[PDB]
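Peer 1: My questions will all concern the structure given below.
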Amino acid sequence: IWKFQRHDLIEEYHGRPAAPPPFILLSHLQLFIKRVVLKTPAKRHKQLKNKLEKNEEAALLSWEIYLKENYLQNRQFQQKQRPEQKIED
Amino acid sequence: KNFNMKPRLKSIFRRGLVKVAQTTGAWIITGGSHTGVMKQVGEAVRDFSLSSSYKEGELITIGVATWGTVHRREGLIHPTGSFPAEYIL
């Protein structure tokens, strides 16, 4: 619960300027007077997402598929274990 | 070029290949061509090699073929040595 409300809070509280309140006039002159010329503020959104290229996309996706096969065979190994399969065997 | 595929034979071949090649210092000897199970041995090679702790090449797969049976021989001949050895598939 701790980690969940931490991430929920940080998801929208992380997009706050690094300028301190004593040095907030610079950010004000940079953005608050810039607001009026646009209907909607189109500032770059502060997130941790990254743009993925095609080659890295494929190179990753094949790797998750291979480790998914590794997980699936292991999964079968555990589905052998519980005594239910033993009793119906 | 005279071959056919079915699922569980492919699974058996691939599983045997990685289990025999990943352990010890096994050397797998096979021809040179990308056709059928002959291509599938190599595709299993990279299926294992894409996710590897030591990375790079953990397998030594030797290909044997006849110079007469080579499509793009033009460019594979050098007097002493240049070694880009480009061979587009």
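Sequence positions for chain B are given in Swiss-Prot numbering; the residues included correspond to 178-266, in order.
We read in the header that electron microscopy, 4.6 Å was used to get this structure.
Every residue gets a Cβ built from N, Cα and C, even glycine.
Straight from Swiss-Prot, here's the annotation block:
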type	residues	note
MUTAGEN	B:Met215 to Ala	Abolishes lowering of temperature threshold for activation in response to reactive oxygen species. Abolishes channel activation in response to ADPR/Ca(2+)
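A description of the local structural setting of each listed feature is requested, covering burial, neighbours and distances.
Peer 2: For B:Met215 (mutagenesis position), the same-chain residues lying six or more positions away in sequence with a CB closer than 8 A to its CB are B:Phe180, B:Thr207, B:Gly208.
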Peer 1: Check B:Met215 (mutagenesis position) against DSSP and tell me helix, strand or coil, would you?
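Peer 2: B:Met215 (mutagenesis position) sits in a helix per DSSP.
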